[PDB]
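What follows is one structure encoded as structure tokens, with my remarks underneath.
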8 protein chains.
Amino acid sequence: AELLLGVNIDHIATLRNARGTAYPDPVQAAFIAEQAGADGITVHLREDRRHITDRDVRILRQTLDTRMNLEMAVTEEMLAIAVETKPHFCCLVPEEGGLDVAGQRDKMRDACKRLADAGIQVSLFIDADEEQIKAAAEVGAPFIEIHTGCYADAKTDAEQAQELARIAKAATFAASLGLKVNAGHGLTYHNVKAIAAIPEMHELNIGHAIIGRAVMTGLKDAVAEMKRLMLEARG
Amino acid sequence: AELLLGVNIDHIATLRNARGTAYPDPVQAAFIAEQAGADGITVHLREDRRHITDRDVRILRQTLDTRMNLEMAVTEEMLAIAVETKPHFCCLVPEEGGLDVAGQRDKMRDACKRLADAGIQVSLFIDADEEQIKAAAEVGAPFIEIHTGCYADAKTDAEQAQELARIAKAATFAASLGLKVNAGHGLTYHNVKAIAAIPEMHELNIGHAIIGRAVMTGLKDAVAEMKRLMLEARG
Amino acid sequence: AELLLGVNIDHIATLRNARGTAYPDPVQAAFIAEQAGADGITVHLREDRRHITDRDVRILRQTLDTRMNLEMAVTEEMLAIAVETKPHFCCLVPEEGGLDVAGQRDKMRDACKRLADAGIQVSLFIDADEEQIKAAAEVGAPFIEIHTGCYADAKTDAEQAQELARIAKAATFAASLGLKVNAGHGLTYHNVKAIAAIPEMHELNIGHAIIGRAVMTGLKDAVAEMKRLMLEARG
Amino acid sequence: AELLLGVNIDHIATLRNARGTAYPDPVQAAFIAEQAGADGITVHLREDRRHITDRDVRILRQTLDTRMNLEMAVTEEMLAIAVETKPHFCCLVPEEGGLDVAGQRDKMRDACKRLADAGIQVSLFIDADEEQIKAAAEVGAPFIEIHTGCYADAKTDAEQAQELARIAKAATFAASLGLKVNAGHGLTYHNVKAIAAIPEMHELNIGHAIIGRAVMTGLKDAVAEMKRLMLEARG
Amino acid sequence: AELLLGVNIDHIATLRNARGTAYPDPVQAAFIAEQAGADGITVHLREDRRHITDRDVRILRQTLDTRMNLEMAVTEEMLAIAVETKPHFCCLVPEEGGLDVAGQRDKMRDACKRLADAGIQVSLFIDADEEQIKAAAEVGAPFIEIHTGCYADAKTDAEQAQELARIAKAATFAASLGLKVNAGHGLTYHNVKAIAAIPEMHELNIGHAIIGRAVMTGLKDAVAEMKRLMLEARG
Amino acid sequence: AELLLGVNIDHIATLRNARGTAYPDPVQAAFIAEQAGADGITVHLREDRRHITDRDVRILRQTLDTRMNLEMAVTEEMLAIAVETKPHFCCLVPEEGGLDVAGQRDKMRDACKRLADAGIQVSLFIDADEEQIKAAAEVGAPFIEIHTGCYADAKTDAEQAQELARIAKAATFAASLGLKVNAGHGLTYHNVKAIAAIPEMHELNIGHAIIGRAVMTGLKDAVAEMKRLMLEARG
Amino acid sequence: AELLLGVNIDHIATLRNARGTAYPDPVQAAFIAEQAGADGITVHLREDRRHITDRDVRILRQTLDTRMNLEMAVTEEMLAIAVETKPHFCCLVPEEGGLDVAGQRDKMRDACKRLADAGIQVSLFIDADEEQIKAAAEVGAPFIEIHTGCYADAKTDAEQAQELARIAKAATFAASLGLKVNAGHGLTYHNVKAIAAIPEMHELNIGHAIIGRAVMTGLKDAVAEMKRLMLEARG
Amino acid sequence: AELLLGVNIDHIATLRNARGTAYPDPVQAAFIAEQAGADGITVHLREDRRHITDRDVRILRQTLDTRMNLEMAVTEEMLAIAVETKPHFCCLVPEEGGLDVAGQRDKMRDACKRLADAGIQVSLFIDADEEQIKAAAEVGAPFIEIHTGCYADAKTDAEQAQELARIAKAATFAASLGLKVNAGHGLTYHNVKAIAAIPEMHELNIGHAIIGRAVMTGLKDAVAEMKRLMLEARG
Ligand SMILES: [O][C][C]([C]OP([O])([O])=O)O1O[C]1[C]([O])[C]OP([O])([O])=O
Ligand SMILES: [O][C][C]([C]OP([O])([O])=O)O1O[C]1[C]([O])[C]OP([O])([O])=O
Ligand SMILES: O=P(O)(O)OC[C@H](O)CO
Ligand SMILES: O=P(O)(O)OC[C@H](O)CO
Ligand SMILES: O=P(O)(O)OC[C@H](O)CO
Ligand SMILES: O=P(O)(O)OC[C@H](O)CO
Ligand SMILES: O=P(O)(O)OC[C@H](O)CO
Ligand SMILES: O=P(O)(O)OC[C@H](O)CO
């Protein structure tokens, strides 16, 4: 099918949480994004409940029209929450910045096993690294989300093209191991296309850039604009 | 009789500083607000730098088309900066929430004279309390800014009409002492009008609610809506 | 203060329940309306749960930024739900169509006390009849909502003028007894002005006409349009 | 040629009949839809006249700029009305939900001939079943509309993929028999693409999802959005 | 109440009739105007059916949400059509340009009598002339519509102020005879206010200027703009 | 391979000339169209002056930012004007609807040479008939403009695919004789694509439908929509 | 009565002339301004034809829907042009910054008389100086336009209050001598209200600020916004 | 890969500098352009500081989200500024119209090397002339920018085809020498596609036409439109 867009609305909550008022509400942003180009909504439940809260998660789970992508660390608390929330997806992240799967195979194998028993499709957030990618496939996870952070932070064009190739190459290798592959982190309006051009990419999860544009332009257009650039890249 | 709107763009920066990238940029937010109903732009330069930064204040001072209202604590560092920056207005704030002017008549006295000698119109952020208002007049400040936080937080409709009355008496009282009076903090699209209808009010400084509405509808309509409400209330 | 607009979103649910699907969602509609001129949101929980469901009320109670006006019949079931929900307002209606308070003073008296003990401000939905009005005051309700239905179905400009005059006198009589007075049912973009011009009116509750304009122009402009016509009438 | 979009406005009427009032009017909705991406308008005249009424069909027949697709059951009443109305298209449906043509070849054969003699191009609403499809061709209908309902209610990505594949094969089988093939029922902004990508599809008939998006964003953008997603899938 | 706006949509049909196609359709324009500021819709059935047709009139009569104002000459054919159409209003015009009432008293008396028997409220289109105005009241018509043509065509400011005074003065005199008074003809975006400022004016019927703006801007805004200028003039 | 759009603003003038005032002004309509997708502006200067006038042509010639396509009959008056005006293009039209070039090979021969000596690119408006096409090539005209009226008026879907094919063969035929080919007259938002997909087509001249859509949505979106459809068809 | 807005479009030409191209065309800008709040259009025909040119004036004189206000220096060349051009208004300006009328009583006396015989209403651009105003009344000019530049360039809020007062006194003074008074030049979104609130003001002529806003928001909104601010001030 | 759009905002400053005010501010225009399709921003720092100034450059260098392309003449002053400024790109221009690189091989060779040590990518603005291109490759510049002015100013369609071809051949030629090639200057909405379709093109730098469109439609749409046209050309 076509490249999917998962909108991370965490930053809506970081705006809210800077004051303890109820606005802006992530429940509203999710309706907007879902109707402006988002194919899924991503939330990251942090232990410190810095932005997204259990309240958001519980309501979002009842209001989303598409599917929730629960981002969380691999800890007993979160696994239990994930198990009871039954989100359609679960992206496991760290408590170059990606999860260390190669070095924690048993831990990761049990988490994937456990989340899948609860009928959740698991995605492991890792670096564009073949060792981590091979390990991901071996612990049994169906998805991986390639960290696009270093590509985004590239300081020169050389650094960027090098990072792009590492990512594209990583995606091809992962697909060959039968993994389905996503990307996200640091993606912006001016750097998303080269990543969206990568054929193996299944869905891009984008947050900060979108919210940063929304304050100026409104969430609806901010999301539609991102989706448009993404589909353009594939055309 | 013409109520002015001062938009506080602090939270544009909080959203940016949650990531370390350059966006969203407060300088862009100011251009938008100034052209959608804002008569002034307010930025609070906190010691910790959390949201608004020195760079922000430096560029803003050269990009604003209206005038700057520097929110700061009364310290030597800040007073130093203010005199260097020469913002049109300076609003003294602590770091019931309002400044304790009566309990520091000399520090405030010198603070005002100093900023006043720099060509800065000083405003003392205080509570709707006559003792403080008398202090501010005695101390020489041209302006005071009545804290509307307790009115915004009033749980019941009764506790609210209660705080409204206190703010209304405090504004008429301030005006009788020759003080020009502003109000800010906690004002929302839903509680602003009652405050705007208060005759003595010179300018309402508003930030969080506007930014909060902005991520949904975009800063321009968010600012324009607030100004429209304010003028309707006066009419 | 400003004439308020309460938006009834029951018909968003009507459109939803015709299919079993989850869209359109009353929770979304409420966010839009509250940010486009609505000062309150109104839902009618019907015993047959035709449109608004227990889920809607449960989620809405957690997502509304303003306040809820729960429309319900006077039955043990509903009263129990109201007490548990703690809506800000409760509008009691029948299961010309107004409540027969004068003929059930005991029942209504117990209902008002009970809800009032739960912190709920009660409104009695009644016809423009001074007997019913006098009784509503006597039973202890702080509010009443005059039934504007007959005025809306006026088949002749004359029947209309006559119905208007009757609401207006009723409103004035209501206010003299100390009641805050609302009005709603059948109000449209073409007949709202004459009712909004009535000074004693506190809040108009409008549903159908707005949703009917929304399927064409979208909810936001539909609510804003209505608020604007309402404030023009007061001006 | 271009994949066409037929917009079903039944639910505009649903919202209307909940009150006895005349708004919203299906006649207006049709003009908006035809000018925003709709290539045809679809109404279902139900024997109970739940939503669309004889008036609507009568006026619509005179105001549509494109062509009407009259959805009706195969009864003497409806057939008589169809013949008198001379709609461009007629979609026969039941009073998984598709018509049992294979089991009523005589009835359907007479129905098709009769309507065809009236100049009406007939479409048989059927399940993605080759027996029914084979029979539709044999009874003489120039069109069929595959029931996309089961595909829409797919509870698992798997049930969905399986339902899709089944529609696709059915479509290809339909085309080989010389049938023009349409599809509709339950299509949404999130599942329309996979169906629009099916080459043999001539026109998709979509109702509810569009009206559901309309109460939020207004009909025009709701229809345009849908057409756009449809042409992107073909591209 | 407030100054009403009657939108004449004749020119929509003159655009249509220049080609014999069905677009643009007056039925659509009427829905738009009615929802953008129009309080009534005006159509002029000319004997030659130059623009508006009997078809338009018959449909419009079933689709208008507000009220039809049938403009027509005082001839047996039209009276019969008026009698069967039962529009809410009927403006009698000539087959300085206004109807000659003073010189055809019997004719006019019978037409008013006849139309009123059919329950139609009659308006006579006349010059800002006291003789014609007195005659209008005497033949029994409830409304008069003052020809604003000469005010519109004024070639100098003197000519315009003179025409304005003749109109204002005419309106005061008519009101004193108990007539309700409208105006229209030649009203534009730059000359409507001075006419809308006249207190006696009940409704302004405007056509050409609105349609002329619509081609550039869209009917909706063209109507909302006119209504806004009109209410501004009265404020 | 890049299809151009030529907007005919004739009907802007017909709307104006229905009143004798200056609005709507064709000169404004041209500025809008040229900036919303039009690559050229067409005006037909009729002997009777009905819509477009000499003033129009004179100012348009100085205001157009693209180029003029003067539609005219082959007469001495018109040919005289054309040579004086020096429009970029000249489209010869009579006053099946197309020019009879074969039956006037000499008049047309001289007409072309004359206009061609003035620096005018000549186009002969003709029917999708090979005899005429051969005549136009023989006569020296650089362009021909295939009449799409019969295709636009085709009642049945069959009579339509019939006319499409004739136009498609006539365009490929024209191209083989070295003629550049345009098409115009009757094209609407709903029949344009099939015509735009024809490879040989250089520019489609379109007027009435655009103006007709313009009174509803405004000229800018009306022109932009048409261009968008045209390019989608080519893609 | 109505405070009028004259839009000066010189800077559209300024932008054009910076490249020798034809765009942007002042003629287009005038259509936009006249339909967005401008009651008049002003162009300054400088002797050096820096921005506005003779074709601009010539064409504009034929396309303006309202009326032209010709700014020009007093020289025979200009008087001949003005006289031949017959603009509705003429504002004599020097080529503080005001026209030295006192110092050239003879020249202006002849200018005013000469322009008046031509039916041109004359306005003298002067400083808020009694000497110049007496002089302007003595010479016979019907209007004066007070130079608000000093008010616009006022640094401090005091320096500015002095300037406002000076303009208001001068306005009152001018009126007492039978002069009608306009203002403008340097007026902006943030400083226009204080001037519009001056009751003697008949029309404010504004250019630069509007054009500067237009490059960001587009001319239509920039003009509507200015007109809105002005009307707000007088109400 | 992706064809890029560099927006030249010099004319924003041109409009500003025409009045000594601070608006419109180039800094605001850059934020708008970068969020509407611009991949870069170009400013020409003229030795006479006619439009863009040193503060503009200084602030822009701190606010641009993408990257700056500094246009400048080759002089020590400029080289020092460029070097100290560290813009991502530098386009050396003369102060046909192209830079005479052949005639000054020494000067440019030092310029290129000097700018490159500073980490600045250098582009030489030249005519589509092989001599100059060879010269540009010999001196070591990594980019060239072909002057499209002659193509833009091409009167006849022939004169224009010659120019296009010349640019395309020069583009192909330049590429064969290892040069990357940009184009721009004089590019407009109506002539940009033919240039964007040239495969060797890396970035088109456009200014004037966009700003000229912006005064009418606002910058955002003017930029988005240009980017859209460009991508359309390459697809
Ligand atoms: O999901 C995905 C996302 C993306 O984002 P961006 O940045 O790219 O947009 O992500 O993950 C992440 C999150 O978690 C972040 O959060 P914070 O908020 O913490 O930063
Ligand atoms: O009704 C009213 C109207 C008005 O118009 P205006 O112009 O003002 O707009 O009217 O009456 C008349 C009509 O009839 C006219 O028509 P036509 O079309 O014929 O011209
Ligand atoms: O509106 P607030 O609550 O965000 O804060 C206002 C600022 O403190 C400015 O004074
Ligand atoms: O406006 P209505 O007729 O839909 O109904 C209003 C509700 O009954 C009040 O909430
Ligand atoms: O899209 P639906 O589910 O509302 O229904 C489609 C209609 O049945 C077809 O016209
Ligand atoms: O599109 P039409 O039917 O209005 O006419 C097109 C014009 O005749 C231009 O060639
Ligand atoms: O508003 P300004 O400063 O651009 O100039 C206005 C013109 O002088 C017109 O009066
Ligand atoms: O598009 P232009 O003609 O305004 O100029 C473009 C600049 O020279 C930037 O390259």
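Following Swiss-Prot, chain G shows residues 2-96, 104-243, kept in their order.
Cβ atoms are placed via backbone N, Cα and C, with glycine included.
Annotated features, as they stand in Swiss-Prot:
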BINDING   G:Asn9, G:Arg20, G:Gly194, G:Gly215, G:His216  3-amino-2-oxopropyl phosphate binding site
ACT_SITE  G:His45  active site, proton acceptor
ACT_SITE  G:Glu72  active site, proton acceptor
ACT_SITE  G:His193  active site, proton donor
VARIANT   G:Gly194 to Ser  In pdxH null mutation suppressor
Inter-residue C-alpha distance, G:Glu72 (active site, proton acceptor) and G:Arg20 (3-amino-2-oxopropyl phosphate binding site) (nearest angstrom): 24
Deposited-model gap closure distance - 7 residues unmodelled, Cα of G:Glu96 to Cα of G:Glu104, Å: 13
Sparsest-packed of the listed recorded positions (G:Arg20, G:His45, G:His193, G:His216) - C-beta count within 10 angstroms: G:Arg20
Diameter of the 3-amino-2-oxopropyl phosphate binding set by C-alpha atoms, the set being G:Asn9, G:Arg20, G:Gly194, G:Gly215, G:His216, in angstrom: 25
Alpha-carbon spacing, G:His216 (3-amino-2-oxopropyl phosphate binding site) to the residue listed as 'active site, proton donor', which is rounded to whole Å: 8
Cβ neighbours of G:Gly194 (variant position) where a neighbour is any other Cβ within 10 Å: 22
Between G:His193 (active site, proton donor) and G:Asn9 (3-amino-2-oxopropyl phosphate binding site): CA-CA distance (Å): 9
Pairwise CA distance, G:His193 (active site, proton donor) versus G:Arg20 (3-amino-2-oxopropyl phosphate binding site), rounded so that it is a whole Å: 26
Intermolecular Cβ proximity, recorded positions G:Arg20, G:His45, G:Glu72, G:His193, G:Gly215 versus chain H, under 8 Å: G:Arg20
DSSP three-state assignment (helix, strand or coil) for G:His216 (3-amino-2-oxopropyl phosphate binding site): helix
Intrachain C-beta neighbours of G:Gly215 (3-amino-2-oxopropyl phosphate binding site), sequence separation six or more, cut-off 8 angstroms: G:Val8, G:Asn9, G:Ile10, G:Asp11, G:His12, G:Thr43
Nearest-integer angstrom distance between the alpha carbons (Cα) of G:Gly194 (variant position) and G:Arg20 (3-amino-2-oxopropyl phosphate binding site): 25
Cβ atoms near G:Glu72 (active site, proton acceptor) (within 10 Å, other residues, all chains): 26
Pairwise Cα distance for G:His45 (active site, proton acceptor)/G:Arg20 (3-amino-2-oxopropyl phosphate binding site) [Å, integer]: 20
Contacting recorded positions, sequence order - G:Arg20, G:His45, G:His193, G:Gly194 vs ligand 7, Cβ under 6 Å: G:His193, G:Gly194
Neighbour count (Cβ, 10 Å) for G:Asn9 (3-amino-2-oxopropyl phosphate binding site): 26
